[PDB]
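Comments concern the structure below.
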Amino acid sequence: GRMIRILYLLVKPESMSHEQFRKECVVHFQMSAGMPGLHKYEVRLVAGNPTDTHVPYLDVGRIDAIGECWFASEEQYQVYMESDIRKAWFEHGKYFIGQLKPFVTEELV
Amino acid sequence: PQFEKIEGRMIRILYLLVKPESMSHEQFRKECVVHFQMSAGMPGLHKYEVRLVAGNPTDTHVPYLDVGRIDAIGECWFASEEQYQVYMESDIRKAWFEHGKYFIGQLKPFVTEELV
Amino acid sequence: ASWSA
């Protein structure tokens, strides 16, 4: 309700194979357990890229995984940003994410 | 709980939405809400969510990926292959897609897959 | 993969 959500498009580093990247997504998820201020974390692979849409198709290049963070409140978000383990977690992100696009979302219903 | 774990493992399709060039942001928000309302009881569909893009932070610790302006993000969950086919065969779905044609200018789908 | 409170 006060819930903040940030969705991320993840592209793997060019120095990594797809399998190496998959394994580091698992490591990133395991690392996230009990993260201060975080309500939920999800990371999933992009398995398919359908192009037979009924409205014009939007090409955004090759996205390898999708990540998403939930925070139950603004207060939880600030606890997360000031956490030392969150900063170490972001360092691991630098290792296995070549490029990323964040979206802060808003609920409509 | 158990429920959220199995739900997370469903067939899921995530969508990047761009509004039509000519449509106002105000109208686009209203049509997103209509589209969610139309999803109620959609045959074969377990869950639908639609959200606006409210922020585009660019101060990332990872190199930033520019994908242009995305206005909303949609997501569908289907509990099984059989339910996905019920949906694909449904006339009620075809009417929903007609509404999509009105308020969505451009669309990128991703079919996702679970890890652990 | 996900977890939540």
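Numbers here mean position along the shown chain, with the first residue as 1.
According to its header, the structure was obtained by X-ray crystallography, 1.5 Å.
Placed from the backbone N, Cα and C atoms, the Cβ positions cover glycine too.
According to Swiss-Prot:
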- A:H28 to A (Swiss-Prot position 26): Almost loss of activity (MUTAGEN)
- A:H28: active site, proton donor/acceptor (ACT_SITE)
- A:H28, A:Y41: 4-methylmuconolactone binding site (BINDING)
- A:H28, A:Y41: 3-methylmuconolactone binding site (BINDING)
- A:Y41 to F (Swiss-Prot position 39): 5-fold decrease in catalytic efficiency (MUTAGEN)
- A:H54 to A (Swiss-Prot position 52): 5-fold decrease in catalytic efficiency (MUTAGEN)
- A:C69 to S (Swiss-Prot position 67): 5-fold decrease in catalytic efficiency (MUTAGEN)
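Here the features listed in Swiss-Prot are painted onto the structure.
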{"residue": "A:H28", "record": "mutagenesis position", "Cβ neighbours (10 Å)": "22"}
{"residue": "A:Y41", "record": "mutagenesis position", "Cβ neighbours (10 Å)": "20"}
{"residue": "A:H54", "record": "mutagenesis position", "Cβ neighbours (10 Å)": "12"}
{"residue": "A:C69", "record": "mutagenesis position", "Cβ neighbours (10 Å)": "21"}
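In sequence order there is nothing to list, since none of the mutagenesis positions A:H28, A:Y41, A:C69 has a CB under 8 Å from a CB of chain B.
Of A:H28, A:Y41, A:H54, A:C69, listed as mutagenesis positions, those near chain C by the criterion of a Cβ under 8 Å from one of its Cβ atoms are A:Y41. Proximity to A:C69 (mutagenesis position), judged by a C-alpha distance within 10 Å, picks out A:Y41 from the mutagenesis positions A:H28, A:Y41, A:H54. DSSP assigns A:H54 (mutagenesis position) to coil in the three-state reduction, outside any helix or strand.
Looking at A:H54 (mutagenesis position) and A:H28 (mutagenesis position), their Cα atoms lie 36 Å from each other.
Separating the Cα atoms of A:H28 (mutagenesis position) and A:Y41 (mutagenesis position) is a whole-number distance of 10 Å.
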